[PDB]
Structures are given as structure tokens and as C-alpha cells.
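One structure below.
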Amino acid sequence: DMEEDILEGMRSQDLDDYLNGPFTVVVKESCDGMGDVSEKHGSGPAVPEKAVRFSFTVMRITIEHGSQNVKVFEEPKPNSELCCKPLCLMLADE
Amino acid sequence: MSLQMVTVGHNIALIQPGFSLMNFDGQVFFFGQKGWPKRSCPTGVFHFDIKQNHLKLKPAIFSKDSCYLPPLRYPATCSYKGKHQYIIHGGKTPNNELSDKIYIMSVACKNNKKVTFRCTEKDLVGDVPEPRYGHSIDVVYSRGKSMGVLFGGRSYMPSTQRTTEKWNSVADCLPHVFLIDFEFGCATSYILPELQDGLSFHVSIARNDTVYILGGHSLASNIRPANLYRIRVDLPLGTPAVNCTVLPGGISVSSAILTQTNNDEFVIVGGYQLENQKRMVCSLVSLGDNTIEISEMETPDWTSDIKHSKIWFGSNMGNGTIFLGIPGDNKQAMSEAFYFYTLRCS
Ligand SMILES: [Ca+2]
């Protein structure tokens, strides 16, 4: 999905588009048990139900050009609403 | 057969489907709580003291040289009543991983309703059985010696055919019979040609030279073999020997609770008949010298809830007293997570 962005990153870093170095990716892991994700379908406020969403975020991508690691990609807004890729989600108390 | 509702203290949530009730001199001890051991009770064990339909789960310390064992959920619990002590084998660690250690529960010190347990970690050699749950172990005697007969229960796939898309699937262990020497913790597996299909959650009654295996669930085909087995053991001067015999009149049940109502006379209460029919009828098993005899008894009156709920569990307290559990109406006026009952049997 971020192929185009990291290609542009290699361009900007004065590298080869056709370079296949061992790109080391650095991923962030985040699990947070949001609560009270229910809604009243009919009459009765009875049941509160919780949820858990385990997710990750590609935080940086770095190729080892020659003998140095150049930052082909870094997330602009790391802890942002819309780069935390969801991975698993469940209806269960944390 | 006298059902009676019970009320629980504040730490009610600790009781979960799969709990154990060990017993020491009429003093019952809860084991296998929900979640890892808290700091209000560092060990997991509890005085399971019931008085006036009210039980007080009270913390209970261990010894100074014991081993703190995790709260298991479907162990194998056999009363090696020979220095009374219990044997725990296998189960489900709160991380949903199975265990293989053996634990030995004795009582190292007691003073005026204050017991100090002693849990020692016995490890096996030879043909160690597979880390599994739902199985059943029983101590059986022969020619002045004793041994432990462990009959298989289900388990996780091995570390080869265990894919992550089905990481939690389970397979019944192969129907072997494991003889376990406690004096040295030595295992020996025997393949009885009369035992064919895997079996878990069964009922195992030991009478001083044999093991009566009865009921249970067989996941390999999702059925409940109504048969039963009599494993006769004998201990020669050298290698032990075992034989089996099928018999008629076997119950068709899984997850049925056992207790020794009278000397050489057991009762058995409801497990599950079909995946929609919880078992209601109670059956008294008259043991004897050589002949078992299952029969039906006075169909204890179940309350409305117990006839409504679809899953239900418990265990024996030891003196013909079966402690039960009921989930409780989910869509209700904040019904509790579990209600509890007790059934005496005299
Ligand atoms: Ca949180």
C-alpha cells in the first residue's frame, strides 16, 4: 500500500528505484481495550459490552545502502487516527 | 438428593467452569480460580468453607519449601490416600497453554482451622504423557504397591501440524494407558488393543485393583461412547501388566461429576447427553468385589433455572456433596455471572 510512498522516498534520498536492499521495517504494536461499544437497539439499557482492538503501525522503513542506514520512510503523524492499521478486533473485556 | 441454593461472598467471580475441590479431613479447598493469582491470595488455594448456605472463600498459605503452581482449569486430580495427599496432572494455565508437571498436595502444618499446604513439583521420566487436559488419573493398588493409571484426554496439536489459522484446535490424545510410579515419577505407556477411540471428560472410578472408565466425549467423531471399560492391573515382581474388559450397562455422558456417597457405592450426576440435552437423571454405581452395577436413582428435583440453563458444572466436596454452578440469564435484570447450588447425597 505504501509502495509508491517508499519509492518516492528512495527517489528523494538519491537512490535507485531498482534497488532491492534488505529494507528493515520498524513497526509499532498497540492494543487498547475500548469499553462500552454497545447501543440500545430496543428498550432496556441493560448490557454494557466491551471490545479490544489489536493493531499496528508501520513506523519507519530504512534500507542499508552500502554501509549506512538511510531513512526511506518515516511516518509524519505517528500516533494519528488514520495510520494505525487494524489487525484484530474482538468483543471481550480487556 | 437434597438440592439447596447457595450464596457466595464478595470474591465470587473467582469460580469458573473447571475448578477443582480438593479435600483434607472434611475441610474442602477450592483451586483453579479465574485469572492469575491476585495479591489478596498469592497462591490460588482457598478454604471453601460453606456454612448456612453461605461460603467464604478464604485465602490459604503454602509452606516454606512448596512450589507455587498456576491455576489450572481441567487437571487430573487423584487422591493418593496412602500421609493423605493429592496429585494434580496437566491443565490449562491462564495463558491457554497446557501443562505437564505433576504437583503433590500435602498438608505440612495445621493449627486451629489454619492449614499450611505443601505443593511439590514431581516431574516424570521414561514415556512421559502428553501435556493435555480433560483426562483422568487414579491411584490403583496391587500386591502391596500402588501405581497411577492415567487415561488419555484431549490436547493441542503437536508442534508440527499446528497451524496458526487453527491454533486453538484440539485432538483427543491416543487411547493409551499410562502407569506412573510416584516413588520415582516414572511413566510407562501401554496400548490396550481393546481401547480404540480417543476419550475425554469421562468418569473414572477406582476400586483397589482396577479402573472403571465410563462415559465421556470422543471428539474424533463427536459422539459419546455409551460403553465402559474395566482396566484390571496387576503388579508382578518386575514389569506391571494390564488387561481391559468391556462391560454392558455403561452410561452415555460426558462431564459427569463423581463422589463416593457410601463405602464402595458411588453416585454420578448430570453431565451432557446431547449437545442440546444436559443430563438430568442421577445414577448410583454399586461397586463390589468384581462386579460393577450402574443403576438409576431418585431423579433429584431440579429447580426451574437448572432446567433452563444449558451448561452447568461443579465437583464433589468429598462427603457425598456435589457443588454445582449455573451461568444465569444474560438478558436479565443484571443477573449475576454465576449462581451456585449444593446437593447432598448422604
Ligand atoms: Ca486502556
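All chain B residue numbers match Swiss-Prot; in order, they span 1-82, 88-351.
Each residue, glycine too, has its Cβ placed from N, Cα and C.
Annotated in Swiss-Prot:
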MUTAGEN   B:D128 to N  Does not affect the endonuclease activity of the RAG complex
MUTAGEN   B:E199 to Q  Does not affect the endonuclease activity of the RAG complex
MUTAGEN   B:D202 to N  Does not affect the endonuclease activity of the RAG complex
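DSSP classifies B:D128 (mutagenesis position) as coil under the three-state reduction. Residues near B:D202 (mutagenesis position) in space but far in sequence (CB under 8 A, at least 6 apart, same chain), listed by position: B:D177, B:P180, B:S223, B:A225, B:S226, B:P230.
Comparing local CB density within 10 A for the mutagenesis positions B:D128, B:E199, the maximum falls on B:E199. Secondary structure from DSSP puts B:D202 (mutagenesis position) in coil. A straight line from the CA of B:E199 (mutagenesis position) to the CA of B:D128 (mutagenesis position) spans 29 Å.
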